[PDB]
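Read through the structure below, which is laid out as structure tokens, and then see the notes.
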Amino acid sequence: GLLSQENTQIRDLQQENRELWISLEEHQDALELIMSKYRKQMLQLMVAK
Amino acid sequence: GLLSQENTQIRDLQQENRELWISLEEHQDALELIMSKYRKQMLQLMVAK
Amino acid sequence: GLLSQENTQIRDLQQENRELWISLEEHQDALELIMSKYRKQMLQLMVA
Amino acid sequence: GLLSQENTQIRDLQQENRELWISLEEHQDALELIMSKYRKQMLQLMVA
């Protein structure tokens, strides 16, 4: 009965779920990268001083 | 037949879906607020200069 | 001669430079905090 | 007397101050871009 309208909708919602999580995860990585670069620049300024 | 295991799972997945969206939306607001404050400070520095 | 043009302009540039450093670190703290909230929300969704 | 201690230290503080301003704006551009990508991803999910 995996082909029922309900089981098909479950798999569609699980795919949407996964896409939302990937969106959150990709932006978590972007936040970490920008913070890493921001703190590396603060250190480069201190070193040059 | 709204009480079937499948229909119950659909409503659970829709609630999860909504929670993921709220997580994305709340952080969109946080990003906007921090950028607004960041640009307002750059202007306050320019004005004081 | 601390009232020299030299020593006076030094003091103004030092004040501006201190304000720029404070601006950089205050924004650091603000981004760190929204990243903390973001990460902890993801951790909460993940075990729910 | 541009080689005065006054005028020399002025120039160093001006260079540092310019670097701090560039740092602030470069990070502005970087955050604006990740916010752009984030917002456009949400818009894409919303019409999908």
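All positions are counted from 1 along the displayed chain.
So this one's X-ray crystallography, 1.5 Å, going by the header.
From the backbone N, Cα and C atoms, a Cβ is placed for every residue, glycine too.
In the shown protein chains, 20 other C-beta atoms lie within 10 A of the C-beta of D:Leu20 (mutagenesis position). Quoted from Swiss-Prot, the note attached to the mutagenesis of D:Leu20 to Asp (Swiss-Prot position 90) states: Loss of (SIKE1:SLMAP)STRIPAK complex formation.
For the recorded site, D:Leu24 (mutagenesis position), the DSSP three-state label reads helix. According to Swiss-Prot, the mutagenesis experiment D:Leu24 to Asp (Swiss-Prot position 94) carries the annotation: Loss of (SIKE1:SLMAP)STRIPAK complex formation.
Under the heading of mutagenesis, Swiss-Prot lists D:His27 to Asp (Swiss-Prot position 97) and annotates it as follows: Loss of (SIKE1:SLMAP)STRIPAK complex formation. Take the CB of D:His27 (mutagenesis position) and look out to 10 A: across all protein chains shown you find 21 other CB atoms.
The Cβ neighbour count for D:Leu24 (mutagenesis position), using a 10 Å radius and every protein chain shown, is 19.
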